[PDB]
Amino acid sequence: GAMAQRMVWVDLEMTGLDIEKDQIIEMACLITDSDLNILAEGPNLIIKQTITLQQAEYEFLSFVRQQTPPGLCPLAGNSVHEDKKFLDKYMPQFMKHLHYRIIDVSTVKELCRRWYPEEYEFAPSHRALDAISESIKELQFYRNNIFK
Amino acid sequence: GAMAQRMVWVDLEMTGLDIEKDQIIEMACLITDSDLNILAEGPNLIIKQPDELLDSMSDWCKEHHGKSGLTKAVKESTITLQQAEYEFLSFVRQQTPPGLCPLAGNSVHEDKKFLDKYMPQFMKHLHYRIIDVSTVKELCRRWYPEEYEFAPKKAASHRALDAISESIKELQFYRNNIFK
Ligand SMILES: [Mg+2]
Ligand SMILES: [Zn+2]
């Protein structure tokens, strides 16, 4: 039904893309429904190398436990495959609550660029919570402009 | 332009989902153009991994890889990871310009985790971005439930070459039915 089709939107900032040496600097989270309407906003936490990593994982895991069913909803965001690699390593209990599938907005951007080049030319941050809001609007823009 | 807009399709079969322990046992590669037209079939290799790792696999892994004939073909293989990487890197360099084409497939971020660790030179030839057919699958389920039911059931056994052809068939299905 509608609940199993909710999305767990995230945005993360790291020191780099090397999973062995880089760390999660900032993170934000929010839930939407299947039609991208924001149901709830999670926290916007800056992590030390302000709060520690293990506490952010508790904060974020609490937030999604009260908003989504266990192991059902996918992680959503722009280049969220880069974010999932770091969440699978540094927040494994948070990732245990989600599905293995992602709703990656940059996959949709790559298809828009190839298949709908005019729409792509006119396709549309200080916090990680603002970067999520921008990705939702980008995903909503593709739904209206390139999907049937 | 057109050569930079080609897609690098990949399917892996591993001994499990543990990046710290598990290894790659099968790999297939295929190239399509921007519009998902079939351009070229790449290698389809079964990579040799120890008997300890195969006997200590998950109950799902032992049963699915056993029935498919993969665990038997892995024990008989003479292909190392280094040998397969070289064959896969060679093939994509003949097909695509460096660092411009994405990796494509179903939840291909999991295949990228294993390729980033075990075939880093093959990943250096591809762009940063991926084409995850499972993102489009999730949006189809949600926004196009009728079309989603009409999509064909994944009929392939976990053989890299058969799996990669079905991910292409699945993205083509979405392009044909849920895109403008
Ligand atoms: Mg696979
Ligand atoms: Zn498979």
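The chain as shown is numbered from 1 upward.
Method reported for this entry: X-ray crystallography, 2.2 Å.
Each Cβ is built from the backbone N, Cα and C atoms, and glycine gets one as well.
Per Swiss-Prot, the features are as follows:
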ACT_SITE  B:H158  active site
BINDING   B:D11, B:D111  Mg(2+) 2 binding site
MUTAGEN   B:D11 to A (Swiss-Prot position 47)  Loss of 3'-to-5'exoribonuclease activity
MUTAGEN   B:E13 to A (Swiss-Prot position 49)  Loss of 3'-to-5'exoribonuclease activity
MUTAGEN   B:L17 to A (Swiss-Prot position 53)  Loss of 3'-to-5'exoribonuclease activity
MUTAGEN   B:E110 to A (Swiss-Prot position 146)  No effect on 3'-to-5'exoribonuclease activity
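Contact with chain A, taken as any Cβ pair under 8 Å, is found for none of the recorded positions B:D11, B:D111, B:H158.
Taking Cβ-Cβ distances under 8 Å and a sequence separation of 6 or more, the neighbours of B:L17 (mutagenesis position) in its chain are B:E110. Around the residue listed as 'active site', taking its Cβ as the centre, 15 other Cβ atoms fall within 10 Å, counting all chains. DSSP gives B:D111 (Mg(2+) 2 binding site) a helix state.
In terms of C-alpha distance, the listed recorded positions B:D11, B:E13, B:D111 place B:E13 closest to B:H158 (active site). Under DSSP, B:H158 (active site) is assigned to coil, being neither helix nor strand in the three-state scheme.
In this structure, the recorded positions that sit close to ligand 2, with a C-beta under 6 angstroms from any of its atoms, are B:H158, chosen from B:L17, B:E110, B:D111, B:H158.
Not one of the recorded positions listed as B:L17, B:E110, B:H158 brings a Cβ under 6 Å of any atom of ligand 1.
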